[PDB]
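Q: Okay, here's the structure, questions in a sec.
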Amino acid sequence: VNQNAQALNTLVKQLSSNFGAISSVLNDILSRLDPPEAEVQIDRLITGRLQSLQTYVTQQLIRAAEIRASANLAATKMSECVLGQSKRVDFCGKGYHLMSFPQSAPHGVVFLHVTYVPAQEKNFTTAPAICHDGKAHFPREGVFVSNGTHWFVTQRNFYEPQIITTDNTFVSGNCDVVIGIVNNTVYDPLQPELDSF
Amino acid sequence: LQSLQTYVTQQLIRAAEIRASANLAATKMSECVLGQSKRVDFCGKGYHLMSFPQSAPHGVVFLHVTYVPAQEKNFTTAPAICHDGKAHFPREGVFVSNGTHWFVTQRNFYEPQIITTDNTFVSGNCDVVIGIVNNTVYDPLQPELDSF
Amino acid sequence: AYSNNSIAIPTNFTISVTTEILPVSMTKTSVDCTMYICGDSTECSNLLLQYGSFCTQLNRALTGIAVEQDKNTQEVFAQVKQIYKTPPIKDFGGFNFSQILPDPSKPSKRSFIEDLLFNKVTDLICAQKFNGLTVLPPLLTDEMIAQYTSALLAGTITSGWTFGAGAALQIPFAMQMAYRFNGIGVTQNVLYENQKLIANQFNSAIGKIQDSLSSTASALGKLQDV
Amino acid sequence: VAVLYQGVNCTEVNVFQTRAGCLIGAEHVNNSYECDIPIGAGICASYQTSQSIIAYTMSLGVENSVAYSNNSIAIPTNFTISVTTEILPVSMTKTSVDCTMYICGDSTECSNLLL
């Protein structure tokens, strides 16, 4: 709003500048000097006021390029952040994006974004794989964690400790390849069900 | 004054061009460096992994670590496996064969895996699928129940 | 080839590192209107003041350029307000980052790659200030922009994708590539079994990028054009 | 008020010299804080403590060394839902200017010279 007010204000104030003539008002010049000597002063006044109008049109087209870059960016945030869900980081704002609430504002728009940021952290012990019968086990979703006693499986985004099972891991490779593999016991849920049967 | 006005107008046009390049660099700064972008040919050729910024005069230099596959081999495929009369569709990956036994593997790398109940899923039947092939789906509980 | 029953799956891969050169800001210059006409004379001031506010609008315009040029570097160079440091004991799982990491033994903090980037682009600032074009220095000096880069590198090596979206969470880089392969559709089996081969692929790729920047000086021509 | 000169050392002239130029009326403090009013070449100023304007080196933020180890991992046990604010422009004032009335109105001779 300040660039339009300052642009219109300069655009009006240039009429008060004389631009090399006797006076800025055309009635004092046309009411005194004769028309043939006066036409030279009129051509200097038109050319000066003309240069101010072409200067104004060039600044408006240049400012039109920034308002169009911001408008296309607003349409991009409007598309990704509001209607759907954008997985881009630091696009819809800091944190993992969820939803955006648009709000009307004079000569623009304000976006209220709902983000997910973690708060409390705790140091854990990790291993890339679990060695049980001699063949390796890798996590299907998440990473391996331990509190110093038993190895747990949990997601990277939040802590939900789970017992190592066959559905939480997948069998690939062996124990002599992966660097950092640890030995533990993989729980098989079929065993107590068959013992009870 | 007219020569100076030409200079300032040309500088304003370069200010809009340098703003389009700086905001594009800031966007690539957020998506390529901090996180991981799955967009194709944004962070550079190949599947993007990581981007490393470096200070440079009046700009920035990005080192993009990408995943480009190299060697491949032609294999025989099929959309589904018909076993007991109902179609077995791949959960993750595709069905491949070397001409002897049908294998299950992902599209991004070749890692042979036998057909089990957990790598596929049962949906529909066998007549409605175009290109389905016949094979024997291995049941993991059959030898365990026989040994028990 | 095109067949209904034919498929191709890659049995091997390679890690390529490229370079894209994007200019950020240019040198900020502001030229005074009265001295550009002439100095030490009232004839330039009386006839130039007779044209009104042209100096003021062109001066406020060049000042507006210099402020936005500091703001573009502020939205790009510094993403986070927290400084991250590189630990002295380095075990990355077989990767050698000493080329891309800054060298503390140098008087000014810069990496081995930024040492070549500063040398391949051609005081001149005071020389331009002698003819009446004033070059205002940037708010962020070369050591701090390089410190922003070293902070962002140290965060990617240690914290990974966490510090961009929140507090920095420590993760080992050997497990970090497992998530980066799982995001692109590559099983982490490729990482854990071929990690020794990937270490030689990455170290050779960094050596080839360093050789391309040292042998070919026209790769920085995007900034040389500016 | 702290008066700053641009691209010149101290000539005429709490008179200090920085890379941006001669800075008078401000005090130089070796410690570094969060910036408020920026200047250039890594020096800014703020009003702090009987109070005056102090000049100081750009602080890049809190320096924190994150521990890194092979078997060490940190997973978040709690989360926070934050709302941020993004302001972007959309539209600007629509303006249309007419050549005759803007340059010369109520003038027949000047209106014929414009046509």
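Residues 1001-1148, in that order, are what chain B shows, numbered as in Swiss-Prot.
Technique stated in the header: electron microscopy, 2.8 Å.
Cβ coordinates come from backbone N, Cα and C, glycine included.
Found this in Swiss-Prot, in case it helps:
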type    : residues         : note
VARIANT : B:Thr1027 to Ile : In strain: Gamma/P.1
VARIANT : B:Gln1071 to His : In strain: Kappa/B.1.617.1
VARIANT : B:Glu1092 to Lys : In strain: Theta/P.3
VARIANT : B:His1101 to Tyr : In strain: Theta/P.3
VARIANT : B:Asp1118 to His : In strain: Alpha/B.1.1.7
Q: Distance check, please: Cα of B:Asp1118 (variant position) against Cα of B:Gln1071 (variant position), rounded to an integer number of angstrom.
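A: Here the two Cα atoms are 29 Å apart.
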Q: For B:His1101 (variant position), what is the tally of other C-beta atoms lying within 10 angstroms of its C-beta?
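A: Step by step: centre on the Cβ of B:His1101 (variant position), count other Cβ atoms within 10 Å, giving 12.
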Q: Compute the C-alpha separation of B:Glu1092 (variant position) from B:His1101 (variant position), stating it in Å without decimals.
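A: B:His1101 (variant position) has its Cα 19 Å from the Cα of B:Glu1092 (variant position).
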Q: Rounded to an integer, what is the Cα-Cα distance in Å between B:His1101 (variant position) and B:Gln1071 (variant position)?
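A: B:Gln1071 (variant position) has its Cα 22 Å from the Cα of B:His1101 (variant position).
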Q: DSSP on B:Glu1092 (variant position), three-state: which is it?
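A: Reduced to three states, the DSSP call for B:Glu1092 (variant position) is coil.
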Q: With Cβ-Cβ distance below 8 Å and at least 6 positions apart along the chain, what are the contacts of B:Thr1027 (variant position)? List them in sequence order.
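A: In sequence order, no residue meets the Cβ cut-off.
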Q: Out of B:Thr1027, B:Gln1071, B:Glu1092, B:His1101, B:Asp1118, which variant positions come under 8 Å of chain C, measuring Cβ to Cβ?
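A: Cβ contacts with chain C under 8 Å: B:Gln1071.
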Q: Can you tell which of B:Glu1092, B:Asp1118 has the most other C-beta atoms within 10 Å, given these are the variant positions?
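A: Most Cβ neighbours within 10 Å: B:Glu1092.
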Q: Tell me the Cβ neighbour count for B:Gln1071 (variant position), meaning other Cβ atoms within 10 Å of its Cβ, over all protein chains shown.
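A: There are 10 of them.
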